[PDB]
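K.L.:
Below you'll find the structure I mean.
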Amino acid sequence: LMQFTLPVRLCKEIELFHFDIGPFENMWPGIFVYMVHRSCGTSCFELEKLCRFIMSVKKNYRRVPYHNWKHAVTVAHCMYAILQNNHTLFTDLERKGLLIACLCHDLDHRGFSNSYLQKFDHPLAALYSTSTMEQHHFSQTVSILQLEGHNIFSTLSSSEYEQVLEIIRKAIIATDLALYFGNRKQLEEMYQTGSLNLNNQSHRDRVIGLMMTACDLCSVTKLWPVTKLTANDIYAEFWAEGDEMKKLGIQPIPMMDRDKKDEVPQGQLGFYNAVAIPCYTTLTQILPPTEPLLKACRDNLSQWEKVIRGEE
Ligand SMILES: Cc1ncc(C)n2nc(CCc3nc(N4CC[C@H](C)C4)nn3C)nc12
Ligand SMILES: [Mg+2]
Ligand SMILES: [Zn+2]
């Protein structure tokens, strides 16, 4: 039967947490199928259906600077790394559902925060009061699944199918970084009071929620030049939103004000300290083999420290 193989350098490096999917868009689909076949099996999905789902998911990402197809596949590779290093902790359905959740997790992103839809009074802010974009992303995922020839889950039973869509729904919602802070706090307390229970379904949920934040943030766990250059796309969106904020007569937060360009290094410090380091710290406690993500995050925090001290 028909597996995907990759060239030698990609065959070795794709297993590492710090892998970069590269600038060749035409390989990203095959990189994703490669990752489902190894993390899940060549029997998880019909190849015709999967390839068609992948191309329709791609079609529905927008040509925005950060929240694009490249991001989607990048976020799926980091999930793949996590699943392959924690082999026997995850159910057959979780392995199926999570790489799809990652591919689909920013579907039809416009390059604007939930907060900018709320202040623009975009229609989606009326349909979805909280996690506005994240609820749109799940909805968009469900649409693509109902297209002729795209039900990659067709072989699953009714309640197996309901389970995988519920996994995908929670996983996508959890990428609402406003929900991360409380999710990690409850996880950190449960871990330390030793009462953390991977048989408790609402525990797995939180643990998948943190894995989702971790994959979403993985720009910070890359080789430094990847991290430095992804940072430029992240701010290009934010500052465009800042411009849109000013058009409505609202001063954007500092994060989104392009007049405060020069303070970026300090903004990244706050972010690694307030957000990224705690995420990989907690996730490494809960899943020991994910340590390399925490190590690489630490490394990149030290690189931003060097930028402020004018050593870089
Ligand atoms: C790397 C990465 N990954 C994911 C996300 C969501 N983010 N968000 C940022 C923004 C970081 C930030 N910058 C600022 N500064 C800019 C200077 C201004 C004074 C305020 N404040 N904050 C908190 N970086 C990332
Ligand atoms: Mg998102
Ligand atoms: Zn994302």
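Here chain A follows Swiss-Prot, giving residues 725-1036 in order.
Positions of Cβ are set from backbone N, Cα and C atoms, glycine also.
Per Swiss-Prot, the feature active site, proton donor maps to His791; the stated evidence is similarity to another entry. Annotation comment: Swiss-Prot describes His791, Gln992 as 3',5'-cyclic GMP binding site, evidence class experimental evidence. Under the heading divalent metal cation 1 binding site, Swiss-Prot lists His795, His829, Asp830, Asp940, citing experimental evidence as support. What Swiss-Prot records for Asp830 is divalent metal cation 2 binding site, and it gives experimental evidence as the kind of evidence. As a published mutagenesis entry, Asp830 to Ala appears in Swiss-Prot alongside the note: Loss of activity and of zinc binding. Under its mutagenesis entries, Swiss-Prot includes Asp830 to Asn with the note: Reduces activity 1000-fold.
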K.L.:
Select the closest residue to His791 (active site, proton donor) from the following recorded positions, measuring between CA atoms: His829, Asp830, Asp940, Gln992.
P.N.:
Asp830
K.L.:
Among the recorded positions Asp830, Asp940, point out the residue whose Cβ has the most other Cβ atoms within 10 Å, with all shown protein chains included in the count.
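P.N.:
Highest number of other Cβ atoms within 10 Å: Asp830.
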K.L.:
Near ligand 2, which of the recorded positions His795, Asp830, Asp940, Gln992 have CB less than 6 Å from any of its atoms?
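P.N.:
Near the molecule: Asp830.
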K.L.:
Counting across all protein chains present, how many other Cβ atoms fall within 10 Å of the Cβ of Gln992 (3',5'-cyclic GMP binding site)?
P.N.:
24
K.L.:
Please report the Cα separation of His829 (divalent metal cation 1 binding site) and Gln992 (3',5'-cyclic GMP binding site) in Å, rounded to an integer.
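P.N.:
A Cα-Cα distance of 24 Å.
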K.L.:
Write out, in the order they occur in the sequence, the residues of the chain not among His795, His829, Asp830, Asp940 that have a C-beta within 8 Å of the mean position of the C-beta atoms of the recorded divalent metal cation 1 site.
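P.N.:
Not counting the recorded site residues, we get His791, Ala796, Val799, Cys826, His833, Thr899, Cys939.
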K.L.:
Among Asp830, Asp940, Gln992, the recorded positions in the record, which have a C-beta under 6 A from ligand 3?
P.N.:
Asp830, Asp940
K.L.:
Whole-number Å distance between the CA of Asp830 (mutagenesis position) and the CA of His795 (divalent metal cation 1 binding site)?
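P.N.:
Between the Cα atoms of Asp830 (mutagenesis position) and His795 (divalent metal cation 1 binding site), the distance comes to 9 Å.
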K.L.:
Specify the count of other C-beta atoms within 10 Å of the C-beta of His829 (divalent metal cation 1 binding site).
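P.N.:
So the Cβ neighbour count for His829 (divalent metal cation 1 binding site) comes to 28.
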